[PDB]
Amino acid sequence: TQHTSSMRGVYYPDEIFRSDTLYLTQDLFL
Amino acid sequence: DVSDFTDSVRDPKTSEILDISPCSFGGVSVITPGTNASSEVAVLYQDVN
Amino acid sequence: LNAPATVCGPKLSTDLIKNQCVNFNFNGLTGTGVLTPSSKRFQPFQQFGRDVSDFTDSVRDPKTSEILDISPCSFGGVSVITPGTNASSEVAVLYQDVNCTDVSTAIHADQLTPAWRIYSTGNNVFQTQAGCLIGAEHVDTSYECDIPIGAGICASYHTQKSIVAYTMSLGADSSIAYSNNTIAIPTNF
Amino acid sequence: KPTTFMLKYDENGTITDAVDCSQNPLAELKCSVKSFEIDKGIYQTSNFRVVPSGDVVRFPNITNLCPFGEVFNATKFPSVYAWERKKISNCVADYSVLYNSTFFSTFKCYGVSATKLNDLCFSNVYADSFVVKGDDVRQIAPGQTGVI
Amino acid sequence: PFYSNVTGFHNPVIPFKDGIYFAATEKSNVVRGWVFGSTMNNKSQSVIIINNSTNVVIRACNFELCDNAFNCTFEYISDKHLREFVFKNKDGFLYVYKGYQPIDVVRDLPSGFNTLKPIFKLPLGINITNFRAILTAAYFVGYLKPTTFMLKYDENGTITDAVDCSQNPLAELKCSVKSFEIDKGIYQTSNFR
Amino acid sequence: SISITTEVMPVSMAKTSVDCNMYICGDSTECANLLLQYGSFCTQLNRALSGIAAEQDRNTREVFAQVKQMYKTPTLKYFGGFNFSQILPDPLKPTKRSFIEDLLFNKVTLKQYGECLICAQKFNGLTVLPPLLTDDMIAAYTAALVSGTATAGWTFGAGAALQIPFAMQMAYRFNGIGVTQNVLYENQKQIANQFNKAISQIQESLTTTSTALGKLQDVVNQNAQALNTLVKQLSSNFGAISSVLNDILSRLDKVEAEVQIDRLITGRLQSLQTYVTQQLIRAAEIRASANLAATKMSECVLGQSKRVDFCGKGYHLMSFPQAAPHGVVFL
Amino acid sequence: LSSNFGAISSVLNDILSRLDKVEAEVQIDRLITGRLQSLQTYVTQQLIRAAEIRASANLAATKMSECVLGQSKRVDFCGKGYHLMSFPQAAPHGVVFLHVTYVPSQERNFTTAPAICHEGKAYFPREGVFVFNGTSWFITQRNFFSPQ
Ligand SMILES: *[C@@H]1O[C@H](CO)[C@@H](O)[C@H](O)[C@H]1NC(C)=O
Ligand SMILES: *[C@@H]1O[C@H](CO)[C@@H](O)[C@H](O)[C@H]1NC(C)=O
Ligand SMILES: *[C@@H]1O[C@H](CO)[C@@H](O)[C@H](O)[C@H]1NC(C)=O
Ligand SMILES: *[C@@H]1O[C@H](CO)[C@@H](O)[C@H](O)[C@H]1NC(C)=O
Ligand SMILES: *[C@@H]1O[C@H](CO)[C@@H](O)[C@H](O)[C@H]1NC(C)=O
Ligand SMILES: *[C@@H]1O[C@H](CO)[C@@H](O)[C@H](O)[C@H]1NC(C)=O
Ligand SMILES: *[C@@H]1O[C@H](CO)[C@@H](O)[C@H](O)[C@H]1NC(C)=O
Ligand SMILES: *[C@@H]1O[C@H](CO)[C@@H](O)[C@H](O)[C@H]1NC(C)=O
Ligand SMILES: *[C@@H]1O[C@H](CO)[C@@H](O)[C@H](O)[C@H]1NC(C)=O
Ligand SMILES: *[C@@H]1O[C@H](CO)[C@@H](O)[C@H](O)[C@H]1NC(C)=O
């Protein structure tokens, strides 16, 4: 069967700590 | 930071978190009455304690 | 290549495809574009024709000696028309200064560079002078206009509300008569 | 899959929300203006192209194999003060046997890379053939001075 | 160049400085081909272009010339009025340009505009400094110079009109602002040293 | 004497848009990779040209949208002896522009831009965008202004339009400059004759070939020279072996072609930055004229002004607007 | 500051560490050129913005002189209607003018005449117009209906 994955599978991209930002990244994502 | 500069670092030995700040720099301005009047001047160091 | 070509290596010739965006190689001259029959006439010592910016705009087919015009594949800007995030998540898209029958089929064949995984062209496709407008429903009435697209066409979010596109109205109409023995005087302020 | 995301960081550093820029026109707008809320209006988002659908190659009606054998492997070359120019026309030239083989000590090409010689198509080829002393090979180059 | 002086003959060894514009007029075909060379003797290489009544033949050898060919290098055989030719030599290539125009008078060069199409590019690497016309009824010789021209192409591929950019101040102004019509005013064209 | 004179003012200029990747690189993927090293240059140039283009619409709107309510053109064009038929639209004619507007539109004579007129495109990536308000929508505004000035006079500037006969408007406007009412009323036919004669002189002065619109043609000519320089810079060499990206890509290996592509990229980015800077400088010159034209429209068409030489030479009585290609003409 | 500008790296420490000095000068010089141009662009656009702010400030000074410190007869300079006075208020990086204006309202329609003749002579009004109530003629001012 097949289902939908809605807004799932995001992870922390790197080692960096950031706060109060909107950060754009390009990486392998679901 | 928001400008992607390093602002905080964890100490490797103690696992303590500490902030990096740039030590002071800025502009220096010279206030003078005029050479014909007097040779005294004042100095303004801009945006510093 | 100031004369017709004579000395060159092994590559296999293919059939030419006309009125379709293809990669072409004519006698070592490589490009990307569409190819159409041309009314230009070549004197026999010339093999290709050139624009002001040193682009090649015409070419002679080496086999059949038929002159072909080269045109770029469609490109331009993409603008998004929204009523606001608070109002609704519906948007309309403007594809600037292109034919609607090109974009409308290029989306269906999945050959367009901004690739949106969940996107439907839908029933509403309108041709304006500013470009191709997708997602906005044309209405016959005229209003004062909110979002200016151009050439006298504006869009707005109007009534179950939806995005509508119309021709703007310049002002509310009013008529005052001219009589040669008649005056009007205010009585209050 | 490789996509572009935009991630929201709160004051404690945790990700609370994100948008995927390749999903919708609206998500592309939110990635372009870098916000989760949008005012009313028309915003120029991006540029669009149309990708090609085919390939066309057109080369003329030439069938004869090209006589590179006679130019290189020949009994007599003339001396340098009276060289010879031979015209090559109406042939299909492979060109790979020149740089694949280890025959030639110096294979130096100006204005054309050798690997692309097999694709280009020319009008005529002229071969100038002569014999020089071993140190006089360096003087065969544009803009160079010597007796030869 | 426009409005230059051309020398007319009604068989001297005319020099070949940078190129020649050779214009021959004849009711009956008299001028048949040329000879080009450095020393016009056995000592140096020389090329002959000549047409007999069937063929056009070009041969570059050591000739005996007075008015036996050895060490031949290049050979080619292929199968009123005003005939205009342009010959110029560069990088061992001899370029020949040919045009034809019907006229009525033989004595003088008529005024007009006529464009010349390419015919031959010959790969013969000799210095050409002199030439002699070969005869069996007038021919005119002018010399080329390095100039800048502006050429007008119509809706087809033909050069209807041209301006020389070094004839007049007005011609330089036309080349400077890219037109044939000039409005009233004062325009800064160039600099002088 | 009654003198009618002409002022010609520029309001807007041609919008334009440039595709940065298509101008610099074209269809090459190798060029598009190297253009990413130079940063976000294309977004800035597109944003600046978009700002200028959106400014031109405001320039037109602040001048011509001076009436809240639209007045129909009166069916009679002879008000108290004064003939208004040559500045109001004809009731039976396919075009909606009047006579003098039709002369002015043929007075200014407006390739390779790439605009949709049939949508056509060019290899260089440049485009000319169309205006928001068309010619008919501008002629409607000027017709409403001329109808309101004839019917209601000065009153519709400061409130709801109040009707008044035209002879009484002229008596009030004569009171404005210090002359009494009995000067107008005793000599009304002569003043009407001078008004009609001056309008007829204006018509023949426009009909005869003239440079009177030399300010509006210069807006046309300065844009055209701006683009031809930008296009011609595609043919420059900038130090590479050739000026065409396809031949550099076709005759050379990738590592050898990197340098020759960088030379062209560096040249073309400068040729595009110069154009955007000069357009930003020129739009600020257009804006001053648009602001002055809006001030003249408020203070001289919807009223009577006492400022010396602001509206003609003499003592101001009335003023009429007309629409001309990329600008306005005040009578 | 993030862009390579054709060099190997954005940061100068890696460029200095990874290469020898002579190559490092060549790699640093390209970053120097790119950042010089990125700063000159900013200065030029700021100059063009400062011109516009000067224009707005000069217009605001004129409005403060003519609308606030006096009564202005120019049409639509100090608001729609007929100007009476104006009040300034400060704002961050600007000024806000409250213009107070007189707006006529509630129009009435009357019959009007240019002049009246009493005994062989014509009488013109000094100020205002002639109106007809229906019973007898009157003289009024144009902006208010007060019959005399
Ligand atoms: C080249 O060959 C094709 C294949 O038969 C033929 O159709 C075409 O006419 C030929 N052209 C010439 C110029 O020989
Ligand atoms: C004018 O309006 C005010 C308020 O609307 C009213 O009190 C007054 O009576 C009006 N004047 C006349 C003459 O109607
Ligand atoms: C961050 O952590 C503190 C400590 O528990 C908590 O009080 C605060 O609510 C957190 N921030 C947010 C945005 O929840
Ligand atoms: C004709 O023009 C040539 C051009 O150099 C010049 O040398 C010669 O003196 C001119 N002859 C006359 C008679 O002016
Ligand atoms: C012209 O000259 C060529 C070259 O010798 C020769 O082959 C040909 O037969 C000649 N034609 C004549 C003499 O008619
Ligand atoms: C181009 O050639 C056609 C074909 O004869 C001719 O009718 C036309 O007049 C030519 N164009 C011009 C500008 O003369
Ligand atoms: C008004 O002017 C028009 C155009 O000149 C003219 O045709 C018309 O007869 C005039 N009206 C009159 C004289 O009543
Ligand atoms: C769109 O393409 C069709 C088919 O080629 C053509 O008939 C039509 O005129 C085009 N419209 C525009 C605006 O280019
Ligand atoms: C003037 O009288 C006419 C006819 O009675 C009327 O329609 C019009 O409304 C009146 N004017 C005003 C301003 O009310
Ligand atoms: C007009 O005003 C006069 C004076 O007040 C008055 O006598 C007369 O009756 C008025 N007319 C009407 C129709 O009320």
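Residues 258-405, in that order, are what chain D shows, numbered as in Swiss-Prot.
Quick check of the header: electron microscopy, 3.4 Å.
For all residues, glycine too, the Cβ spot is worked out from N, Cα and C.
Swiss-Prot lists D:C323 to A among its mutagenesis entries, and the accompanying note reads: No effect on human ACE2 binding in vitro. In the three-state DSSP scheme, D:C323 (mutagenesis position) is classed as coil.
Here the residue is the original one, while Swiss-Prot reports the published mutagenesis D:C348 to A with the comment Complete loss of human ACE2 binding in vitro. D:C348 (mutagenesis position) has a Cβ environment of 18 other Cβ atoms inside 10 Å.
Within 10 Å of the C-beta of D:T261 (variant position) there are 16 other C-beta atoms, taking all protein chains into account. According to its DSSP assignment, D:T261 (variant position) is in a strand. For the natural variant D:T261 to K, the note given in Swiss-Prot is In strain: Isolate SZ3.
Under the DSSP three-state reduction, D:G311 (variant position) is assigned to coil, being neither helix nor strand. Under the heading of natural variants, Swiss-Prot lists D:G311 to R and annotates it as follows: In strain: Isolate GD01 and Isolate BJ02.
Swiss-Prot documents D:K344 to R as a naturally occurring variant and attaches the note In strain: Isolate GD01, Isolate GD03 and Isolate SZ3; no effect on affinity with either human or palm civet ACE2. When secondary structure is read from DSSP and collapsed to three states, D:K344 (variant position) falls in the strand class.
For D:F360 (variant position), applying a Cβ distance below 8 Å and a minimum sequence separation of six or more within one chain yields D:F329. Look at D:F360 (variant position): DSSP puts it in coil. Here the residue is the original one, but Swiss-Prot notes a natural variant at this spot, D:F360 to S: In strain: Isolate GD03 and Isolate SZ3; no effect on affinity with either human or palm civet ACE2.
Other Cβ atoms within 10 Å of the Cβ of D:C323 (mutagenesis position) number 19 in total over all chains.
When the alpha carbons of D:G311 (variant position) and D:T261 (variant position) are compared, the span between them is 29 angstrom. Cα of D:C348 (mutagenesis position) to Cα of D:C323 (mutagenesis position): a distance of 5 Å. With a 10 A radius on its CB, D:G311 (variant position) counts 13 other CB atoms from all the protein chains. Across the structure, D:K344 (variant position) and D:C323 (mutagenesis position) place their CA atoms 12 angstrom apart. Across the structure, D:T261 (variant position) and D:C323 (mutagenesis position) place their CA atoms 53 angstrom apart.
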